[PDB]
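Enquirer: Have a look at this one.
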Amino acid sequence: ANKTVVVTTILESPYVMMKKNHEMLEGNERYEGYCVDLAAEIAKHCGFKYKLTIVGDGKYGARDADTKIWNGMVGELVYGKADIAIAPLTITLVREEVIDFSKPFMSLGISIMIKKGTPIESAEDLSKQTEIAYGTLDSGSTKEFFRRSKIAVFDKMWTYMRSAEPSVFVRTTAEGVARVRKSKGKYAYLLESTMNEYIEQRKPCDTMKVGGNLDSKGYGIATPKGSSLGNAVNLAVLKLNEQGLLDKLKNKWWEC
Amino acid sequence: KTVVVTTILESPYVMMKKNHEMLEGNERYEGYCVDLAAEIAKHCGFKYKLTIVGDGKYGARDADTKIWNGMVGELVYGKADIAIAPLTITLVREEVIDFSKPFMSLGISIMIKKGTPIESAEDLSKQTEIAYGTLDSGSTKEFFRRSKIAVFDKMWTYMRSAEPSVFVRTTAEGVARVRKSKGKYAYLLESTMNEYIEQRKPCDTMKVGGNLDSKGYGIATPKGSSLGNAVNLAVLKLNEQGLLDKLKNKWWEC
Ligand SMILES: [NH3+][C@@H](Cc1c(-c2nnn(Cc3cccc(Cl)c3)n2)o[nH]c1=O)C(=O)O
Ligand SMILES: [NH3+][C@@H](Cc1c(-c2nnn(Cc3cccc(Cl)c3)n2)o[nH]c1=O)C(=O)O
Ligand SMILES: [Cl-]
Ligand SMILES: [Cl-]
Ligand SMILES: [Cl-]
Ligand SMILES: [Cl-]
Ligand SMILES: [Cl-]
């Protein structure tokens, strides 16, 4: 690279977190987490300096159907605000058409979060009932998945979600988790298995993952199309995996 | 023109059809990869011819000369246009060819004959009574040669100095070596084949311990190929539509 690399990411524990004493720290030293360590290791094996930045709008990435404008970390790569995205960013077909992804460094699938005691076990259960509302993050891969799915059960769920009143969408993942906890079992949150399981095993220990994953995908490091950094970043990811660092980082950062 | 697809004869990925001697062309073969090639050829809009890799190898290179063999070599040296097989995505392979995003996941595991006193990779590295090795021309050999983890590096130090040779030249040779060694050989292979062989007679093998790593199979094309981008989007499409899970269930006793 010829400049200091601008890395965009999102504040999502345990991937990126503010240090207890971040107010006294400068630059990259303010943050900590799985993706903070991963960026240092990618930058080390690619030979560039980098500055960690938090995505301005706090979004993963969605595409406006009318204007085709992207937002979130995806938009920051498409419109030249960032050089690389190191975050739990899901590899998707639609995103792969405007940005480049490295090979996945972590796997996941869409899963269901419920409040302990809710009579729900699968997405089939959710689509066949009207007592428990459900929704997902509005600006992420999960919304994209349901919007595009030709699969009957998932299309039926999408049709219900976008027509529900009050809205069942949430604009952050934390909003979704909180909605489950305060809805007395009347709201089920559709989110990725990684965060679902993470929340499950932590206080107040009142949420739970039910059913199996709805699909199988992974997180990847993203760069803009044509960037002379994607090839290097891709090899770095594969080297860190083959050397065993990704397993070490997983164990490092991963109660009820 | 017609795209030359290189693959390898491994069940249930690629197999000979019943009465294959009387069939011609692509109709001689069937399996997960045979169905997968048709789907990718459909979404990418090209005609293709299935061919089995000449040397029956997955792909390794000489450390000094950097010359490749196996399916990787057929792509690097212009003998095939695309590889559709259980070919593992690795660092060294991605330096000379391109891979799509993984269409299937797997890890390195340990195969033993039933009754062998082994449960993990650490157990093997702590002794020599029970020999252990892996395929010589594959990604598992690359893993043990390039792994920075201590226990794996000790297994590599043992393998390349053991006597008689613990390496094998085909996966069938490794499995046969476990079944014939009366419990004195452990074969390091990928979990997909380990668990598949486990549920097939003679039913005298089993998988012990968790996977030593986590990786995936990807569709390979030579660098600069005009099929690369399209093939990658096809895999992601087939995954989104659930067809990869359909093929798995379709093609996947003790
Ligand atoms: N990853 C999706 C976003 C996304 C998620 C999601 N779930 N978990 N993450 C990351 C995460 C946060 C906190 C803790 C842990 Cl363990 C993992 N993203 O769920 N629906 C979506 O749409 C995207 O790229 O749009
Ligand atoms: N995949 C590796 C080869 C490779 C394998 C391996 N194991 N299983 N396969 C594919 C397979 C065969 C038979 C049945 C089933 Cl289910 C799966 N390849 O083990 N060590 C290696 O080095 C490579 O690309 O080099
Ligand atoms: Cl993982
Ligand atoms: Cl359906
Ligand atoms: Cl021709
Ligand atoms: Cl899989
Ligand atoms: Cl170690």
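We count from 1, first residue shown onward.
This deposition comes from X-ray crystallography, 2.3 Å.
Using N, Cα and C of the backbone, Cβ positions are placed for all residues, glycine too.
Found this in Swiss-Prot, in case it helps:
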- A:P88, A:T90, A:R95, A:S141, A:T142, A:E192: L-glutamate binding site (BINDING)
- A:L93 to Y (Swiss-Prot position 504): Promotes dimerization. Strongly reduced desensitization (MUTAGEN)
- A:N241 to D (Swiss-Prot position 775): Increases rate of desensitization (MUTAGEN)
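I'd like these features described in context: how deep, what's nearby, how far apart.
Expert: Long-range C-beta contacts of A:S141 (L-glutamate binding site), restricted to its own chain and to partners at least six residues apart, with a cutoff below 8 Å, comprise A:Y60, A:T90, A:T92, A:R95, A:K217.
The number of other CB atoms found within 10 A of the CB of A:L93 (mutagenesis position), across every protein chain shown, is 20.
Take the CB of A:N241 (mutagenesis position) and look out to 10 A: across all protein chains shown you find 21 other CB atoms.
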Enquirer: Please report the DSSP secondary structure of A:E192 (L-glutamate binding site), reduced to three states.
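Expert: Its secondary structure by DSSP: strand.
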Enquirer: Distance between the Cα atoms of A:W254 and A:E255, in Å as an integer, please; the 4 residues between them are unmodelled.
Expert: 11
Enquirer: Which recorded positions (A:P88, A:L93, A:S141, A:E192, A:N241) come close to chain B, taking a Cβ gap under 8 Å as close?
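Expert: Going by the Cβ criterion (under 8 Å to chain B), the qualifying recorded positions are A:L93, A:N241.
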Enquirer: Which state, by DSSP, holds A:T90 (L-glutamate binding site): helix, strand or coil?
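Expert: Looking at the DSSP assignment, A:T90 (L-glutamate binding site) belongs to a strand.
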Enquirer: For the L-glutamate site (A:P88, A:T90, A:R95, A:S141, A:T142, A:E192), what does the 8 A shell look like? I mean other same-chain residues with CB within 8 A of the CB centroid.
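Expert: These residues sit around the L-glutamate site: A:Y60, A:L89, A:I91, A:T92, A:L108, A:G140, A:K217, A:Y219.
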Enquirer: Across all the protein chains here, work out how many other Cβ atoms are within 10 Å of the Cβ of A:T90 (L-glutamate binding site).
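Expert: 24, counting other Cβ atoms within 10 Å of A:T90 (L-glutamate binding site).
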Enquirer: Tell me, how many other CB atoms lie within 10 A of the CB of A:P88 (L-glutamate binding site), whichever protein chain they belong to?
Expert: 22
Enquirer: Reported as an integer number of Å, what is the Cα distance between A:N241 (mutagenesis position) and A:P88 (L-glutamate binding site)?
Expert: 16
